[PDB]
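Enquirer: A single structure is presented below for examination.
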Amino acid sequence: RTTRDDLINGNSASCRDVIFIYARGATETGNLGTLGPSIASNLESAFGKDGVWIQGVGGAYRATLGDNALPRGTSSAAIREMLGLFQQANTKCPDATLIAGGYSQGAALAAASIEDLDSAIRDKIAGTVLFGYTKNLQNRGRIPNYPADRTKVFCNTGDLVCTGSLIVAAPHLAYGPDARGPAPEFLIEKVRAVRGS
């Protein structure tokens, strides 16, 4: 299903070890959209249902297509919403390892949020995956203030948003295989690198 609010609904007395916060692309449904559920099922298989909390960015994030043209590639209200979720994870589950991801506008949102996040929380994000990263060229494939080794960008050849454009071509809608395999593989590897087991 396209809606997951595990962090908001979760009991602090029984925090998951891993918390995944994900932002969907433009016009997508629920708070996970088309790629989020595939990543979620694979994380659940690796850490178990009670070992990982899946949280989509909903609330003020309406994933409005036109917001791709704003300075940071998304709206201020959306950034405030995602920042709030990272802050809620940090207070509710101080010992949890965080992971994040975003697709299209959601990738710009993830990058903007992580850049603004206070360092103590940002440093808890073991890995971040970005699909069809709209600010790929502008940010030179990086998320500002965040290490390259913890970042994985999936940008298809021919996906114009990865080369500085806002045009949506067919390759931008072809990240399904990545969400099913390499993306969760990267996230799992980065969590295990710091948590062991």
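So for chain A, numbering is Swiss-Prot's, and the shown residues are 33-229, in order.
Structure determined by X-ray crystallography, 1.7 Å.
Backbone N, Cα and C atoms are what each Cβ position is placed from, and that goes for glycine too.
From Swiss-Prot, for reference:
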- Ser136: active site, nucleophile (ACT_SITE)
- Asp191: active site (ACT_SITE)
- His204: active site, proton donor/acceptor (ACT_SITE)
- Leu97 to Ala: Increases activity on p-nitrophenyl butyrate (MUTAGEN)
- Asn100 to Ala, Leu, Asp or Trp: Severely decreases activity on p-nitrophenyl butyrate (MUTAGEN)
- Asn100 to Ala: Increases activity on poly(ethylene terephthalate) (PET) and decreases activity on polyamide 6,6 (MUTAGEN)
- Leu198 to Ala: Increases activity on p-nitrophenyl butyrate, poly(ethylene terephthalate) (PET) and polyamide 6,6 (MUTAGEN)
- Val200 to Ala: Increases activity on p-nitrophenyl butyrate and poly(ethylene terephthalate) (PET) (MUTAGEN)
- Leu205 to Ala: Increases activity on p-nitrophenyl butyrate and decreases activity on poly(ethylene terephthalate) (PET) (MUTAGEN)
Enquirer: Calculate the distance in Å between the alpha carbons (Cα) of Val200 (mutagenesis position) and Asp191 (active site), and round it to a whole number.
Expert: 7
Enquirer: Return only the integer: C-alpha distance in Å from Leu97 (mutagenesis position) to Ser136 (active site, nucleophile).
Expert: 10
Enquirer: In DSSP terms, helix, strand or coil for the residue listed as 'active site, nucleophile'?
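Expert: Its secondary structure by DSSP: coil.
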Enquirer: Return the residue, from the listed recorded positions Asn100, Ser136, with the maximum count of other C-beta atoms within 10 angstroms of its C-beta.
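Expert: Of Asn100, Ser136, the one with the most crowded Cβ is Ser136.
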Enquirer: Per DSSP, to which secondary structure element type does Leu198 (mutagenesis position) belong, with helix, strand and coil as the options?
Expert: coil
Enquirer: Select the closest residue to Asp191 (active site) from the following recorded positions, measuring between CA atoms: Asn100, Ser136, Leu198, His204, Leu205.
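Expert: Ranked by Cα distance from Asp191 (active site), first place goes to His204.
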Enquirer: If you skip the near sequence neighbours and keep only those at least six away, which residues in the chain come within under 8 angstroms of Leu205 (mutagenesis position), Cβ to Cβ?
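Expert: Same-chain residues close to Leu205 (mutagenesis position) (Cβ under 8 Å, separated by 6 or more): none.
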Enquirer: Among all the protein chains here, how many other CB atoms are within 10 A of the CB of the residue listed as 'active site, proton donor/acceptor'?
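Expert: There are 21 such Cβ atoms around the residue listed as 'active site, proton donor/acceptor'.
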Enquirer: Under a three-state reading of DSSP, tell me whether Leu97 (mutagenesis position) is helix, strand or coil.
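Expert: The residue in question, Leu97 (mutagenesis position), is helix (DSSP, three-state).
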Enquirer: Only counting partners 6 or more residues apart, tell me which same-chain residues put their Cβ under 8 Å from the Cβ of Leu198 (mutagenesis position).
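Expert: Looking at Cβ-Cβ distances below 8 Å from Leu198 (mutagenesis position), excluding near sequence neighbours, one finds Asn100, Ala101, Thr166, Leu192.
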